[PDB]
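Here's the structure we're looking at; comments come further down.
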Amino acid sequence: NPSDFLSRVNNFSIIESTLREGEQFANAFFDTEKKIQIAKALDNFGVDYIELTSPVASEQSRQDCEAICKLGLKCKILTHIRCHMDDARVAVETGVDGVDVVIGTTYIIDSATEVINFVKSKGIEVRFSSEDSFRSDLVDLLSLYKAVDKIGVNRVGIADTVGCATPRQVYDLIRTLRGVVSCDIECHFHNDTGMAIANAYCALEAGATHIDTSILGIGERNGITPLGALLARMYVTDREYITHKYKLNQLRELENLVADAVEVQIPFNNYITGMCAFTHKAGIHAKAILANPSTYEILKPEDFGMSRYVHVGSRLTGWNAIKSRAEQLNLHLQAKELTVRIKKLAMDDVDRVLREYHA
Amino acid sequence: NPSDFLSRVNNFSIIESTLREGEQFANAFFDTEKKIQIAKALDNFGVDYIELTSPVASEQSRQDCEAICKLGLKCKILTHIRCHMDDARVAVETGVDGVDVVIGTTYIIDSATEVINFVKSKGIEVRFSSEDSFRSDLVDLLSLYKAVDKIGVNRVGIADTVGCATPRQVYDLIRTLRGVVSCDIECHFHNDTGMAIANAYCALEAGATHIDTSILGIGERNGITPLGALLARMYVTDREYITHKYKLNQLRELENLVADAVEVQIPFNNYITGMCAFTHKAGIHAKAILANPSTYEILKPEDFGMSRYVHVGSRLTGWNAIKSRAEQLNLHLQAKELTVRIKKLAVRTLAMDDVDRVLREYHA
Ligand SMILES: [Co+2]
Ligand SMILES: [Co+2]
Ligand SMILES: [Mg+2]
Ligand SMILES: [Mg+2]
């Protein structure tokens, strides 16, 4: 199939947006110190880019943008702006590697031209994006990308800001964009209807080169493509590429860092790192399928820093529950006041209570 | 455009599988009474079918199947079996409306013929399904469905048992199957790689007629297409169809019933009913986008029994947190009992997802 030649499923970059999209999470109020811990951990994890809330947003955003650019991280630091010269002047002086010029759908082209050429004159990477791309007029959108491509820009951006796009619709649009522009393509997908990971997958199949993620998917409403969930999907597609590019065994600690800051639990069903992600039912309930449960193990626990699937025969209560999960997570334990805590206190409590501990 | 004629996005049936797939959830140990509560609530909610664990699985499974069939529910009660006569004999006597004959990939066709014709001779709906369909040889699978279609079955089934299938691969396969068989098509998608909802969507676009779900997605590993998530997606596609077919304002109670039984929290990010599903960030963080946050409201709270999006400007702590969520949920508050159990959680440091947890005991 000729179209497989364009697929970027084993050759793409993550733009990690916990410090942009994630700031829109209902309970996210990151201070400078926490953002710095997150940026460092994300860099250690191996993402190519980190995106930050516009330095125009507030005085604290300008300062944090500047501080993060002074860290000497390996990943590139990106931010975004409105299509406006004053915004651009602020962004360029902050030390960022890249600026996204964002519009929402003539006088757009001439204004965008000024902004784009200014940023390029500073030696800074420039991108041009549309907001709510899937509820915009398609021909006007494509004509705008076409013109901006001729001006010369590093990347164009597509965003399903509303969460309404479906996978085949995403594939078709990105595949057309790939034929319209000569540059890289960044994508952003909201998860309101459960499509955020699928939409990311199909975008990559269609030739997109950069995907926005967020740790635990946190963001506006129910958020965007989750970091861990994208990697699980991409890992099944190309195990060797993903296992060697990212430090997958650091994913639990990365999520725990964010979950503590935004005061949430890790959901039981959470991709890879949820309580139940690496579990099989043993016993009479397993006869709801024909093959032995261990036939169905698309994810290998050891690739993600864990030791086994847990085969559940009966309800795990007390220190039996704690011990089983602790051993699956390769925690070496301390064991005293965990079973003493759990008794004076549910299933997701097991992970809650174990959050402190490292493998 | 001609392909749109085959699409079932606004004309499909849900096969609710909380009482089959859901039993494979690591922490699910439903007794007869709990299964009966779940079956009744599912029927009231408006699903067309519920599927139960094979009555062959154990003595109690046989008994619960019988008991659920005696309830007089409106939805049809389905179960599944191995491609074996003894299984079929047991299943038919239970009172079920439908039996799924499941195989995993010439003697298949002979055995399957006997079992299919037996079930049909009892006046019971028969379906024929493959397990792990997306890791099977395509030509053999399609040839098998073709043969079973000629014998005559009510439905054929496709299952991504391993969670590896991708949306376009699903579309392509279902669309081929739709041209191979003349009967209805039931689907089943695991969520290991985050595709279970997308896969259901594309299956329906391609002509599938029946989709398995489970409440909160619960099942083997991280489970299958979640009931609420499918309905959110299908609601955006056709609001009038979904809001009138299902009792969407009952979804929280339905999930709360299962969450209590399998002892989990409702995830903060859960579709529709999660803490944060109907929230916008107000303040300087909203400038991470161009438009007012209220521009992006694909889901309308009132359709799901809720009162508004919560616009968060600052950390909602204490009674402010409780009041905000309680009013969003349309609970009419009892604030002296909810003051008496957070004083008992001083036991530990209290955090965001506990708001929904302490509010579970309350109805709209
Ligand atoms: Co967004
Ligand atoms: Co299954
Ligand atoms: Mg972007
Ligand atoms: Mg089925």
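Here chain B follows Swiss-Prot, giving residues 24-128, 142-369, 373-385, 387-404 in order.
Method of determination (from the header): X-ray crystallography, 2.2 Å.
Yeah, the Cβs are placed from backbone N, Cα and C, and that goes for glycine too.
According to Swiss-Prot, the features are:
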MUTAGEN   B:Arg43 to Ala, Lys or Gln  Abolishes the catalytic activity
BINDING   B:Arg43, B:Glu44, B:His103, B:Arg163, B:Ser165, B:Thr197, B:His224, B:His226  2-oxoglutarate binding site
BINDING   B:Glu44, B:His224, B:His226  Zn(2+) binding site
BINDING   B:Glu44, B:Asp123, B:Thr197  L-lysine binding site
MUTAGEN   B:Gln47 to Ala  Abolishes the catalytic activity
MUTAGEN   B:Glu74 to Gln  Results in a moderate decrease in the turnover number and a slight increase in the Km value for each substrate
MUTAGEN   B:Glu74 to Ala  Abolishes the catalytic activity
MUTAGEN   B:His103 to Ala  Substantially impairs catalytic efficiency
MUTAGEN   B:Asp123 to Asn  Does not affect the catalytic activity but impairs L-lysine inhibition
MUTAGEN   B:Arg163 to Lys  Severely diminishes affinity for 2-oxoglutarate and substantially impairs catalytic efficiency
MUTAGEN   B:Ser165 to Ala  Results in a moderate decrease in catalytic efficiency
MUTAGEN   B:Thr197 to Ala  Exhibits a 25-fold decrease in catalytic efficiency
MUTAGEN   B:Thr197 to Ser  Results in a modest decrease in catalytic efficiency
MUTAGEN   B:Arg288 to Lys  Does not affect the catalytic activity but impairs L-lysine inhibition
ACT_SITE  B:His321  active site, proton acceptor
MUTAGEN   B:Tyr332 to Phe  Results in a decrease in catalytic efficiency
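Proximity to chain A, taken as a Cβ less than 8 Å from one of its Cβ atoms, holds for none of the mutagenesis positions B:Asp123, B:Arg163, B:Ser165. If you compare Cα positions, B:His321 (active site, proton acceptor) sits closest to B:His226 out of the recorded positions B:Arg43, B:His103, B:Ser165, B:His226. The Cβ of B:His224 (2-oxoglutarate binding site) has 28 other Cβ atoms within 10 Å, all protein chains considered. Checking each of the recorded positions B:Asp123, B:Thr197, B:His226, B:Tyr332 against B:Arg163 (mutagenesis position) by C-alpha distance, the shortest gap belongs to B:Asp123.
If you draw a 10 Å sphere around the CB of B:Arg288 (mutagenesis position), it holds 25 other CB atoms from the protein chains shown.
B:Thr128 and B:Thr142 flank a stretch of 13 residues with no modelled atoms, and their CA atoms are separated by 12 Å. The mutagenesis positions listed here are B:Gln47, B:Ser165, B:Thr197; among them, B:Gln47 has the most other Cβ atoms within 10 Å of its own Cβ. The number of other Cβ atoms within 10 Å of the Cβ belonging to B:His226 (2-oxoglutarate binding site), over all protein chains shown, comes to 27. B:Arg43 (mutagenesis position) falls within neither a helix nor a strand when secondary structure is assigned with DSSP, and so counts as coil.
Its Cβ placed at the centre, B:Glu74 (mutagenesis position) has 26 other Cβ atoms within 10 Å. A distance of 9 Å separates the Cα atom of B:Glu74 (mutagenesis position) from that of B:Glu44 (2-oxoglutarate binding site). Between B:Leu369 and B:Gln373, the deposited structure omits 3 residues, and the straight-line distance between their CA atoms comes to 5 Å. The Cβ of B:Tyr332 (mutagenesis position) lies under 8 Å from the Cβ of B:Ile325, each of these being in the same chain and 6 or more residues away along the sequence.
Closeness to ligand 2 is met by none of the recorded positions B:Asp123, B:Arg163, B:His321, no Cβ falling under 6 Å from the molecule.
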